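Asker: What follows is a single structure, and I will ask about it in a moment.
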Amino acid sequence: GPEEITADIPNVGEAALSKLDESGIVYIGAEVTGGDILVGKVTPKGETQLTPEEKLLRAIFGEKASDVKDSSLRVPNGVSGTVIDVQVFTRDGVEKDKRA
Amino acid sequence: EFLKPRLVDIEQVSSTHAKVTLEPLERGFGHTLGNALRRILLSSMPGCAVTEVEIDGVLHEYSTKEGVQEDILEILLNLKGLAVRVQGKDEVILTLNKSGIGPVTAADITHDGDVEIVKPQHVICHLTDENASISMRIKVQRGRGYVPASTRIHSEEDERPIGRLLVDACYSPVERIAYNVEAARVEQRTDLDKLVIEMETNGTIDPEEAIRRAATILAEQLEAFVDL
Amino acid sequence: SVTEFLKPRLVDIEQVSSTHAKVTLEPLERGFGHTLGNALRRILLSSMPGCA
Amino acid sequence: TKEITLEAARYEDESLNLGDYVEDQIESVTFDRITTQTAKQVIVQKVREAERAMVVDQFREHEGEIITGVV
Amino acid sequence: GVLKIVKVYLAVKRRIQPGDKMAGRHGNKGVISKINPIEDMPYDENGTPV
């Protein structure tokens, strides 16, 4: 499967999602600090296993993505910054999201 | 058997800098009091400069507005040098509104009773477009010394509305301090040194109060030298 | 604030037999060490009453 | 929205007395998309609770297993 | 083999601090050593510190 650019990133709290919109792209003019997340990128993992917990979680809820891995472009450590300009380049085969 | 120095003259040649004269001072103290008072005055005084701002229609420091002929970074750099004096409170907010052709000055800032601007002729930014305007509200708080902008984020009081801008704090009312000694009057004696201190104030601090506060600081911190 | 300070706490007074005392104080706010040292050195070395 | 009394219900004629724990509201549907990690943690906790419930159903009801075993 | 590429521009304001390599216009290099407060500076008889 392809990659996901949305803001659905697990194992993080409200502090990491506060810098992100409903589309997974950081705001224009947010004072970020080294160690935060700019663009929420999650990679789908393979099934590779079969457990009753799978049928309990993804089958019942319908969330058949179903496994995700954190691969967000985090800010390199040691540097602060202020996001002044964000560019979105999309090939004309994929339906662009709301922020695009 | 010493002679207590007393303030005798405050020569205010202009609204920005003045001279204070001390009268009889014993020999050898011309360089003790002068250097100590110079260092205290230049180091530790309560300033009243700007800390934080928020523009009507910009998202960060590095963008630009339509109508102003210089960058938001330039307006912040010019604004960080504003000389404003607060009397009643210790943290106050002032508002600015201006439209039409013509530069905006500190005299165009709302001037509610407690707050008093000292240099109305100071320029902040020009205005060129006819149907353009800026509505900035500004933050002035007390303090002393020097506070870098990086440390200002440590508050962690949810200071993340994107419309806020932090400017480098520079509140330190004195700018250039000089002193010199000379032979005093007769007083039926000799070997008394008068201390003359020339002080260059940005405009928010009167000389006599500055000298009194510096002496109070020195005495309060030196009172610890009463050993076991 | 405006007038809050860091009043020094005399940590110790090391004393050699009878004359070579070594007074150390801590903390002292930045810029005050040289000022106080200069003031004390000039007021103690130069002018203080004493018979000779 | 989650704690009221008869004094506030007096506007609505106080149909129910204060302190009632019965159901008084409902939700249409929850997306449960961003909360996937929390749902997985809750599923793990529920699996542990089900294991504990099975243990209570078998060993506790049978007073444990009084027999030789392997540690 | 790409769907979308997103580029963001971070903008830092680098201040001065001990370690910054400074120089004049011919020869006299130097690493800045200490941010000495202004009171300790050697001052001219007019009052302006260096």
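Here chain B follows Swiss-Prot for its numbers: 7-234, in order, are the residues you see.
Structure determined by electron microscopy, 3.9 Å.
Every residue gets a Cβ built from N, Cα and C, even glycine.
What Swiss-Prot shows for this protein is this:
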| type | residues | note |
| --- | --- | --- |
| MUTAGEN | B:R45 to C | In rpoA112; temperature-sensitive, blocks RNA polymerase assembly |
| MUTAGEN | B:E165 to K | 5-fold decrease in CRP-class II promoter-dependent transcription |
| MUTAGEN | B:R191 to C | In rpoA101; temperature-sensitive |
Asker: Under 8 Å between C-beta atoms and at least six apart in sequence, can you list the same-chain neighbours of B:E165 (mutagenesis position), or say none if there are none?
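Answerer: Sequence-distant Cβ neighbours: B:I159.
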Asker: Which one, from the mutagenesis positions B:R45, B:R191, has the smallest tally of other C-beta atoms lying within 10 Å of its C-beta?
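Answerer: Comparing Cβ neighbour counts within 10 Å for the mutagenesis positions B:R45, B:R191 gives B:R191.
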Asker: Go through the mutagenesis positions B:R45, B:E165, B:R191 one by one and keep only those whose Cβ is less than 8 Å from a Cβ of chain E; report them in sequence order, or 'none'.
Answerer: B:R45
Asker: Measure from the CA atom of B:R45 (mutagenesis position) to the CA atom of B:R191 (mutagenesis position) and give the result in Å, rounded to a whole number.
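Answerer: Each residue's Cα considered, B:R191 (mutagenesis position) and B:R45 (mutagenesis position) end up 27 Å apart.
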Asker: Through the lens of DSSP with three states only, how would you label B:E165 (mutagenesis position)?
Answerer: coil
Asker: Does DSSP give B:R45 (mutagenesis position) helix, strand or coil?
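Answerer: Reduced to three states, the DSSP call for B:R45 (mutagenesis position) is helix.
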Asker: Less than 8 Å, Cβ to Cβ, versus chain C; work out which of the mutagenesis positions B:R45, B:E165, B:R191 satisfy that and list them by sequence.
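Answerer: Listed mutagenesis positions passing the 8 Å Cβ cut to C: B:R45.
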